[PDB]
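Please read the structure below before turning to the comments.
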Amino acid sequence: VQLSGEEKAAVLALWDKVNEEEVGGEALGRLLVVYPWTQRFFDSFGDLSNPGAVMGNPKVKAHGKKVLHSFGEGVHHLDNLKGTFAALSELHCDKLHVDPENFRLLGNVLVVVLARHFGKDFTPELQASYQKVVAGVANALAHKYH
Amino acid sequence: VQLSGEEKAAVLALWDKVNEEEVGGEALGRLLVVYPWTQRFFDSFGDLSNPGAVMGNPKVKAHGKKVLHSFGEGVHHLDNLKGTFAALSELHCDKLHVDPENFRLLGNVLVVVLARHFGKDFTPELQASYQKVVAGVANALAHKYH
Amino acid sequence: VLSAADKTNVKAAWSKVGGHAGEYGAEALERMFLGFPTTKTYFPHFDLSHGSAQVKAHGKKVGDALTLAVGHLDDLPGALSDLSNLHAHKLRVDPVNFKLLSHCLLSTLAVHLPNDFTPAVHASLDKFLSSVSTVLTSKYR
Amino acid sequence: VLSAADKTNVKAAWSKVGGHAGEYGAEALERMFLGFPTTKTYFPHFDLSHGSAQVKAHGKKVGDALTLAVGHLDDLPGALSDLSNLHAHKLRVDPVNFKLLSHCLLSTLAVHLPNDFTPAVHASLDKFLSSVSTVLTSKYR
Ligand code: HEM
Ligand code: HEM
Ligand code: HEM
Ligand code: HEM
């Protein structure tokens, strides 16, 4: 969350190439395929049986965009990370009751999708940066669970 | 972190019956035997070969007792947890490099030792409050760890 | 529980839990709904009140499935088969919940069996509650 | 792995890598020491400097052990036996680290095999690895 002077500048340049509906749906899409117990929280999206049907799912993409768009906010607010999400921390711990460890998971499925979309530009140094940004995002988004 | 009157009062009342010496050692000893990978950070204690010998180990009782005393600090400071331990976080993430999740393990071993020690008094009511202090302590230690 | 000492510490253990399997299964579930609020969710049709007739009776089936596992440490996969379907494929229970339940199950034994719940027995009982939770989520494998 | 569909999908996907087994092995290790700092601690005697000599040489044995596991998916335990001893009993590696390297290994294939790294193949390889890890950490049983 508290990167460096060079890292922030590194994280906000690659995010200018991040395509929020494309990265969101795949990321969301891969989360539900690789970690099926999560489907439980999306029973309203209809059919989530097999891999192809999940990714083509309109409700999986549109929501994918919400998640990534929100991510964008956090990324452009690396200082007030926690507070930028209290609005959402509550939604998941109170209304939804999602387990914190699931935030850690989705951020990881998210780094692999960036890795698949940027290839060798998503260097090991850069991925390191996103892991720092991915965890604090996953945690202050659970700041209302303890 | 954010209990309530009837809870804080119940937590403290019991602590008063907690033997930091006797509970710390058992706690710390039951960590090294159940989660044997934890021995890697204690090679300076000598023989941690088998169960019988770990429990009778002086540096396992001595240190256990420091651990629990530190828990006492948190139990009397449910407001300044991130502070009360700020300089203990750095110690584990920097000089020691312990994984944050080992904190949640220890805390659970600790809860089970209380269970064993207070029996029926350690009611599913009180343990609930307990799982929150542990919640918070294990948390106030990985403050800086992302 | 994939060793000789455990199987021995497991079977040796449950031997002491004997006919309380049910009680504990129940109390363990209470300790879990109270201590880990987010687990309430898999049970809306249950009356999570203390002494509830539902929890008591479900605590029993849990107590049972465990007495069955203790008697089949050689083949947990085949014994706990159908139970794997139910949690993974059907109910789609989050794997984390299993750790939380094994935790609450060990706290319970702690309460009723202090002299029997040794550190040596405490450990094998952990690999066991773990060999179990893994056979019941393996539909994610 | 653990199922037809799943051992199929993991052997076509691993053959698409063929010669790059250790190469990726190394990058995965780099990706891991950089992004997950606390893992360096197991390698003082290694030169973790980018493109080190030790790391790439070790990246190779890792690659190798992974290749000698798809070819024995039926018996992970046998194949990777002496590898359990070394990690669990000798080095006593925390089981969390195995997740981090599996993550870092998945990011590596993805970088290098975008069109072959579909979601289903992504899922299978999460089985392969998770089941791999649960054999090197098994002496904790
Ligand atoms: C990676 C971190 C995550 C972020 C940044 C995120 C973000 C969001 C956002 C922006 C919303 C929209 C809420 C609104 O309409 O105001 C939301 C809703 C929701 N989230 Fe996530 N989320 C995350 C993780 C998770 C996980 C892991 C789960 C799975 C259990 C989850 C389950 C849900 C559900 C079920 C909804 C409601 C969607 C609907 O019913 O329309 N979230 N999340
Ligand atoms: C809530 C949980 C924990 C608390 C409250 C805690 C507290 C402490 C305290 C008070 C010290 C001594 C610091 C000083 O000298 O001022 C310490 C040291 C240490 N801790 Fe922990 N600790 C916890 C968890 C862990 C865990 C799970 C591990 C296992 C990896 C660990 C490994 C160590 C090591 C290696 C030392 C140095 C001991 C020595 O060499 O003398 N700690 N901890
Ligand atoms: C210790 C491992 C577990 C075992 C051996 C186990 C055992 C059982 C058994 C025997 C049944 C069927 C009972 C019947 O015939 O109605 C069952 C059902 C069920 N289990 Fe568990 N369970 C375990 C863990 C969990 C966890 C972790 C959760 C919650 C997070 C859970 C939630 C459920 C639910 C919702 C049902 C269906 C009950 C109903 O709706 O009637 N179980 N379990
Ligand atoms: C993908 C899972 C893993 C596999 C297949 C694996 C495989 C190997 C192999 C083949 C060796 C022996 C190499 C030799 O003969 O020198 C080895 C040694 C070793 N492994 Fe891994 N490993 C894995 C995960 C880990 C993890 C999670 C860590 C810790 C973060 C780790 C740390 C080590 C260390 C320190 C050695 C000793 C190397 C030396 O000092 O020469 N490994 N591993």
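Here Swiss-Prot sets the residue numbers for chain D, with the shown residues being 2-142 in order.
Just so you know, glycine gets a Cβ as well, placed from its N, Cα and C.
The secondary structure of D:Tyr25 (variant position), as reduced to three states from DSSP, is helical. In Swiss-Prot, a published natural variant is listed as D:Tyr25 to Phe, annotated Exist in both chains.
When secondary structure is read from DSSP and collapsed to three states, D:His59 (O2 binding site) falls in the helix class. Remark: D:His59 (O2 binding site) has D:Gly26, D:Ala27, D:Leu30, D:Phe47 as non-local neighbours, by Cβ distance under 8 Å and separation of at least 6 in sequence. Look at Swiss-Prot and you will find D:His59 tagged as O2 binding site, backed by sequence analysis.
As a natural variant entry, D:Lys61 to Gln appears in Swiss-Prot alongside the note: In fast chain. Around the Cβ of D:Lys61 (variant position), the number of neighbouring Cβ atoms within 10 Å comes to 15.
The heme b binding site feature in Swiss-Prot is assigned to D:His88. Taking a C-beta cut-off of under 8 Å and a sequence gap of six or more, D:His88 (heme b binding site) has these contacts in its own chain: D:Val94, D:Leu137, D:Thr138, D:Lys140.
Around the Cβ of D:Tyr25 (variant position), the same chain contributes D:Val18, D:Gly60, D:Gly64, D:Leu106, D:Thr109, D:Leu110, D:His113, each under 8 angstroms and 6 or more positions distant in sequence.
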